[PDB]
4 protein chains.
Amino acid sequence: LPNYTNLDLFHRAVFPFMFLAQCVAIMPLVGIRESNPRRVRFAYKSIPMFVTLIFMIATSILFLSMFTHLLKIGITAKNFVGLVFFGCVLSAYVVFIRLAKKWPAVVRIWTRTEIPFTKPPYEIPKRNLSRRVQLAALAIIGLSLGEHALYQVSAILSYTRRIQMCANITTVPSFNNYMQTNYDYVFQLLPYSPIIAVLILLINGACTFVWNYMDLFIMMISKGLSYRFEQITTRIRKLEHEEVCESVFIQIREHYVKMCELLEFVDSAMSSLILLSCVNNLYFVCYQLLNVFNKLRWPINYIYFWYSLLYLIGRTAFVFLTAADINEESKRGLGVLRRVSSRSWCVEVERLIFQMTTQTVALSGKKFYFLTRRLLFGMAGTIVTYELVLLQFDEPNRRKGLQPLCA
Amino acid sequence: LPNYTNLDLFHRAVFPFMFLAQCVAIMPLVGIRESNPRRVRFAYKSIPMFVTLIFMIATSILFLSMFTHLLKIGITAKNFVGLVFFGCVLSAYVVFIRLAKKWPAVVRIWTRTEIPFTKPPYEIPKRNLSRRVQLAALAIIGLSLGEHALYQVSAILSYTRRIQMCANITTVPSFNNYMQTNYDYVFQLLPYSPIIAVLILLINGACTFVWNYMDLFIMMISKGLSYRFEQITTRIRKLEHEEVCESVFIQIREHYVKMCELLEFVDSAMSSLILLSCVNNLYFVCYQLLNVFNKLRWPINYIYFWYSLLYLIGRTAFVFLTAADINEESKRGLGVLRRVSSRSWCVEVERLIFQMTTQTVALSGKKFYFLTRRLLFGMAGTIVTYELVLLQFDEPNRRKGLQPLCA
Amino acid sequence: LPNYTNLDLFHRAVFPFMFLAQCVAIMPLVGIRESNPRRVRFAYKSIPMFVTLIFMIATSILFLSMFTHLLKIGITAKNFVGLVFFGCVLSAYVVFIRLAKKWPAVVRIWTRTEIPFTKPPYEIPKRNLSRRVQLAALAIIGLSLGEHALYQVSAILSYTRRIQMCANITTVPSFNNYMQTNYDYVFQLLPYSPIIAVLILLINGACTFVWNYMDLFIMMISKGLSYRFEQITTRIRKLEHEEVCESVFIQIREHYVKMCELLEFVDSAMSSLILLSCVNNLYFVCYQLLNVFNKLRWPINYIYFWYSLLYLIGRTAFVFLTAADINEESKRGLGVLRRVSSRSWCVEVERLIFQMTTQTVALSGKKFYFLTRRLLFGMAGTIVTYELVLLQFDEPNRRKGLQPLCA
Amino acid sequence: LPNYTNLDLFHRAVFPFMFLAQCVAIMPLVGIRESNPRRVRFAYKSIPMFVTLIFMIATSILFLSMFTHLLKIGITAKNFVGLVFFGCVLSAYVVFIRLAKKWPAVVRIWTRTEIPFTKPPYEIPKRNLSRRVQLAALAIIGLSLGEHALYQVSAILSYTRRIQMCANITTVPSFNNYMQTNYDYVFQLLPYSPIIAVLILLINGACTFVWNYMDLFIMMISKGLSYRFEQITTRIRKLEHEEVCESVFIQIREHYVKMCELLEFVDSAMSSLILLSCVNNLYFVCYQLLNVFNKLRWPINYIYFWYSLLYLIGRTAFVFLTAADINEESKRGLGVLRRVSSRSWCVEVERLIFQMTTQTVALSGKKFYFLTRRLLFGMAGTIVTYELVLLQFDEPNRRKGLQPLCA
Ligand SMILES: OC[C@H]1O[C@@](CO)(O[C@H]2O[C@H](CO)[C@@H](O)[C@H](O)[C@H]2O)[C@@H](O)[C@@H]1O
Ligand SMILES: OC[C@H]1O[C@@](CO)(O[C@H]2O[C@H](CO)[C@@H](O)[C@H](O)[C@H]2O)[C@@H](O)[C@@H]1O
Ligand SMILES: OC[C@H]1O[C@@](CO)(O[C@H]2O[C@H](CO)[C@@H](O)[C@H](O)[C@H]2O)[C@@H](O)[C@@H]1O
Ligand SMILES: OC[C@H]1O[C@@](CO)(O[C@H]2O[C@H](CO)[C@@H](O)[C@H](O)[C@H]2O)[C@@H](O)[C@@H]1O
């Protein structure tokens, strides 16, 4: 068997972050940290699944807390965002549980499919798969932490500043009052307690991580797939000015076909996650873009909103762009195959060129759409159209302005 | 001749539900229950056509009843839905009469085209065609009955509750008063009578069945077509790791071409029904989605509206998804044909791959659009755009709220 | 030389209606009635060009009259329709002058290209080209005459009824007063005179004829091209169950390529006309659809408005559908070519199938769009979106209602 | 080495205008005027880069001047255009600096790629590359000068006329007062001085040139690329009725492939410039189209607005049309290759036809969209949709009308 310890494989590149996601109980797999991917299994009776049940239960408590709170105070387009957030996180937990069920099969086919690319004539690029996944994961994790850190600073400063500069109701600032104030939707159903207070803080942070891991997981998966397609393209580039034997083209076509089979298998497994992530990002991007003209009290509120908005747009763009790289990388070998000399031309090149030319090699949201650069352009155009129409809806609330600080 | 009694054919799978539709006189064919499809004929002078005339006449009476009533009370965007419903049902009767005229030719070509798939190397799947059609038909029929049952319960409870809790005009509840109240558009033109009262109830239920059978018929037809394409794909999957003789690929291509010819014949026959169903579903989905924010008096009204809305959206989605399965199943054999070894490669595979790759094998609305997964995504995007623009129109009536119960 | 007298050619099919258009000086060609198309020439110094100059001068007089009138009374979205109409008629005159300049070459290439289809193995269909063109042209001309007659009847009845039922300002009805009232935009610049009155009536009729003849000419050209494409399709259908020699396929491919070259030439010649017709039809359809909910005084006004709207929508739809018939007929031979046996298969069939599959054989608006059924569906969707957005603009004037009769 | 002095090369055609752009420090390249393109180099320590720093610094001063001014007086959808203009110009400077970095590589591959087309069997067209670039450049430069000349005349006349016909505040007209009045956003931050006054005038003119050179540069680049594709098409047209040796098709395919490689290299280098130009043009076209119904005081204001609007729309259209000519010219050789006789048919023609047919040979905005005629149609449709929705936003300000002259 191959030595999985040091090979540049996808499983080695993502397991550190898959295990990290298991800390918040995202995808409950057993033995995800094993060097051999064949040891990865899904078991309902396991510690990872138990933690997932705890997080799903507690997340449902927050969802019910928000649901009951909104009913008491009425449901408006601005309060509905909170309910959608918890609903999306709960859907993510379910989607990732199903993805956990299919992962052992996916990782097994992925490993045996990518073994040929770990040996010549394929060469490891300047930035290996582990480094590519780490940079994307750390960037998303780092930006997500800053986004949540700004959220807490913005909420805390707004709370304290309102009390301090009130010349009115004082309610001396404290951790207890802040929790009952900013998280009223929770404590309006459950009795307050410092133990519960920190639990809500941790689980809201966990919900934030889950909301961000959907996009991160798609990025790491996209990085792993476009990594091998790039290697195929690099190998083809080595044949630009040479007479190529028909055997070489047979291997290239077979490896390309195997990669396409793996993408189809991975696409089917992740079809629901892509669909959930795309709709979740579209709603929040549209929702946030509708509040760009709204007036906020403190500069920190502006900093958080624009950091949150830019990060959300950037995260959405890079999910599509990283996924679209699979499509772009597949078509990059076409330009070199078209330069094949007349003597080297054979049926295998004709077969390969036809497949690259006519096949859409990309991840898809249940085949309803394919993650390509054209789709991201279409998504941007769709968002602009929605915002132009939706901004008329928000004109009344926009002109009301910010409410009095004391009130 | 083949033994049609026990063969797994399309005619056997749909005739039980085609006959059921003939009870409400949808598609007036003679001998639809015959085991031999060659005995199915269309005759104007026949009992099925007579019943169709009766239902068409009575449905026209309801259409005129609604038309005259709206003129007396004015036509608004909310009352126009009732006129569209009866107009769509009448169009369905005409469309199905024309489809009845073409059915004998369609069922004859369908039967002789699918005979090859009833014998090896084609194998019956886990769920045969009869079971696939039954599950779809019973699900649609069962959901449609619940949708109408909720409509009657919602209407009856609203009627009785308004009278009971009025402390005002009493008009002691009775079957007679309910009929004159909720169905005023009928009795405002025809004299009331208990015999007419039940007739309106039955024919409105029949109109509901016809409105739902348009989508059901497209589903059963789509199930029958994707059934054979799936068998072709399954047969191709049996050749993944084998050296295939050129004769095998000749048969596969010929059977695939014959299936494509049948789809073209079926698509032309059903082009009007698909077009009518799509426009009918689009209007009602858009109309109902415009009333999600409206306030209803009783919880039963909310239950009916959301059951009606979700069922309508689900029915529309599954019509497109079931029809799109023909397109998806055609492209599923491409992945296996691309794995054909270099020795097994021949002109027949090249011909077949080119046809699968470049031909759009799907049902179409008069070729204006093709029922694919991309179209359903486009339909959803179009509906969202219309609702965002149309919700501005409905804002005034939305803020008026529900009227006083007694008034 | 071939006997042009009795051959089933496009020039024989269209020259009667081209001469009828010349009677209103649309396309000023010399010898359009000649049996030999080679005798058709474009000359600036000719009677047709003189009549075209006269009609253009008078149409410009009407356009300036409307422009000055609107400037005096202000320009509104409702008043701009007449200025757009006159500008479109003038643009049609210019475009048809250019098309006349290009027409000798177009007709010569068309004649030398369609000669092969006048002899076996091609057969004249049930409805020959002359009959198809006659049916289309007579339908369009009769509908346009009915539309203009309804317009005149509606205007005259409105005027006379306003005068008679006024119990107020009388201005006893007369031809002079009617002309000065309904055509004030003309006589507000030129002195009134009965000669000028009848001239204005005749020239407005001519403008209507030109506006309809743009679409009529597009229809006749589309019929002429789809005729030969259908002949090719029928010849291919004649080979469904036969072993075909390579020479037959060579001839079929050569004829198809010649037809495609002719289509490219005709599209280059008529791109400006197609673009102008499409934009004019889109604008007028949107404008008329924006007035469906408006309230008109007399039933004759409703009859005229709805006849005009339905005729305009049907004319646009039939222009698009007749043009897309070329694409449909080009693609219809693919189904039969795909059934070619393995023994009859050769390089020529592969070339022909590739051309039919990958080439878009259709008329285009300067290549910005191609007249296909997908394009008609997209046009319908775009019109729906534009109407949904614009009905908000017209809500105020819609709720203002009809003005007092006497006022 | 080839004699670059008199050869009809791209570098010779554009360097006169690239050098002119360097006067306003657009693309800081060293030795752009050298006959040999290999002498063109990019150096940060050079005079062209120094001038770019000066213009970038001063443009940033104007951007800050506008930014601070808007904050003092509030940011509105009408005031934001000025900030976008300076932001786009600054982005253009950065984009062109990066393009300057890549230009030496681009011009080197471009020169060696186009050498084959300077010798038979390729012939220089009626209008050589230098003439084609000159006509486009002079037209854009000439129209841009008129657009700015009208802007200054419109601003000066409005300023003087307001003072002269005021019967109120006089502030006798002078150069000093005009600068402090129309350019208050600058002098509200910097002290006024006649030296600064002219500097602002020159740099605003330079900013206008930079805003127009983005489109001009794309045009000249598009002209250079479609020039060689047209030569390939012309060479193929020379083989319409001849028996062609396989060697000829090898050369044609190799030259076509080399041209496609050059387009890919050029497209990647100019991907950011195309993206910036498209978004900049879309915003300004949409912004200006929103003010067509606004009322301006003097006719000169109307002349400037409509000259500015028509030029902006025309410039945007011709950028897309000139770029789309690369796509159109690539597909023009297909029609002749399809006429290749059966004896001349070979694998090379099949390879070439497949590439022309299936490859999208066009410039792209980072592959998000391709500059084709379909895209320009889509752009026009998108603009119409935005304007219809956005015109509702601008209705309030539209009905306010022009403010009092004295006020
Ligand atoms: O469901 C509302 C709930 O979300 C919280 C949880 O901490 O904030 C998260 O969700 C927001 C979007 O709804 C994000 O903007 C934010 O970054 C994220 O932390 C709370 O704001 C709220 O209680
Ligand atoms: O035409 C209005 C008419 O439709 C009825 C007939 O029973 O209800 C049917 O049509 C509704 C949509 O218009 C559906 O929501 C409903 O499920 C269906 O039964 C009556 O409501 C009405 O008289
Ligand atoms: O330009 C306005 C002018 O058009 C007239 C001329 O008879 O009517 C023609 O144009 C209308 C659309 O603007 C059509 O509806 C009508 O069918 C056609 O006759 C007059 O209405 C008007 O003076
Ligand atoms: O940034 C606003 C600034 O642009 C100026 C600079 O002269 O005018 C240029 O920009 C306008 C669009 O914003 C163009 O219409 C105009 O043609 C161009 O000269 C000034 O108007 C203004 O100070």
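The residue numbers of chain A are those assigned by Swiss-Prot, with the residues present covering 50-456 sequentially.
A Cβ is built for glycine as well, from the same backbone N, Cα and C atoms used for every other residue.
Annotated sucrose binding site per Swiss-Prot: A:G131, A:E196, A:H197, A:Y234, A:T257, A:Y353, in sequence order. DSSP assigns A:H197 (mutagenesis position) to a helical segment in the three-state reduction. Neighbour count (other Cβ atoms within 10 Å of the Cβ, all protein chains): 17 for A:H197 (mutagenesis position).
What Swiss-Prot lists as D-maltose binding site is A:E196, A:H197, A:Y234, A:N253, A:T257, A:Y353, and the listing cites experimental evidence. In sequence order, A:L199, A:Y200, A:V202, A:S203 make up the list of same-chain residues 6 or more apart from A:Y353 (sucrose binding site) whose Cβ falls under 8 Å from its Cβ.
In three-state terms derived from DSSP, A:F134 (mutagenesis position) belongs to a helical segment. Note on A:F134 (mutagenesis position): other Cβ atoms within 10 Å of its Cβ, all shown chains, come to 20. Experimental mutagenesis is annotated in Swiss-Prot for A:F134 to A, with the remark: Abolishes sucrose- and maltose-induced currents.
Residues within less than 8 Å, Cβ to Cβ, of A:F135 (mutagenesis position) and separated from it by at least 6 positions along the same chain comprise A:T108, A:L111, A:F112, A:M115, A:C256. Annotation of the published mutagenesis A:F135 to A in Swiss-Prot: Abolishes sucrose- and maltose-induced currents; the original residue is retained in the structure shown.
Quoted from Swiss-Prot, the note on mutagenesis experiment A:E196 to A is: Abolishes sucrose- and maltose-induced currents. Around A:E196 (mutagenesis position), the same-chain residues at least 6 positions away in sequence with a Cβ under 8 Å from its Cβ are A:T257, A:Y356, A:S357, A:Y360.
Under its mutagenesis annotations, Swiss-Prot gives A:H197 to A the following note: Abolishes sucrose-induced current but has no effect on maltose activation.
Where Swiss-Prot documents A:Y200 to A as a mutagenesis experiment, the accompanying text is: No effect on sucrose or maltose activation.
Reduced to three states, the DSSP call for A:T257 (mutagenesis position) is helix. A:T257 (mutagenesis position) counts 18 other C-beta atoms within 10 Å of its own C-beta, drawing on all protein chains shown. Experimental mutagenesis is annotated in Swiss-Prot for A:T257 to A, with the remark: Abolishes sucrose-induced current but has no effect on maltose-induced activation current.
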Checklist line | Proximal residue to A:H197 (mutagenesis position) among recorded positions A:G131, A:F134, A:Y234, A:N253 (C-alpha distance) | finding: A:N253
Notebook entry, point to check: Among A:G131, A:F135, A:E196, A:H197, A:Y353, which recorded positions lie by ligand 4, judged by Cβ under 6 Å to any atom?
Noted result: none
Note to self: Taking ligand 1 as the reference and 6 angstroms as the Cβ limit (strictly under), which recorded positions among A:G131, A:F135, A:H197, A:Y234, A:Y353 are close?
What the structure shows: A:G131, A:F135, A:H197
Next item on the list: Please report how many Å separate the Cα atom of A:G131 (sucrose binding site) from that of A:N253 (D-maltose binding site), as a whole number.
Entry: 11
Item checked: Greatest inter-residue Cα distance in Å for the D-maltose-binding set A:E196, A:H197, A:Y234, A:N253, A:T257, A:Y353 -> 22
Item checked: Protein Cβ atoms within 10 Å of A:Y200 (mutagenesis position), excluding its own -> 17
Check: Where A:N253 (D-maltose binding site) and A:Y234 (sucrose binding site) are concerned, what is their Cα separation in Å, rounded?
Finding: 13
Checklist line | Per-residue Cβ crowding (10 Å cut-off), top of binding-site residues A:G131, A:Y234 | finding: A:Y234
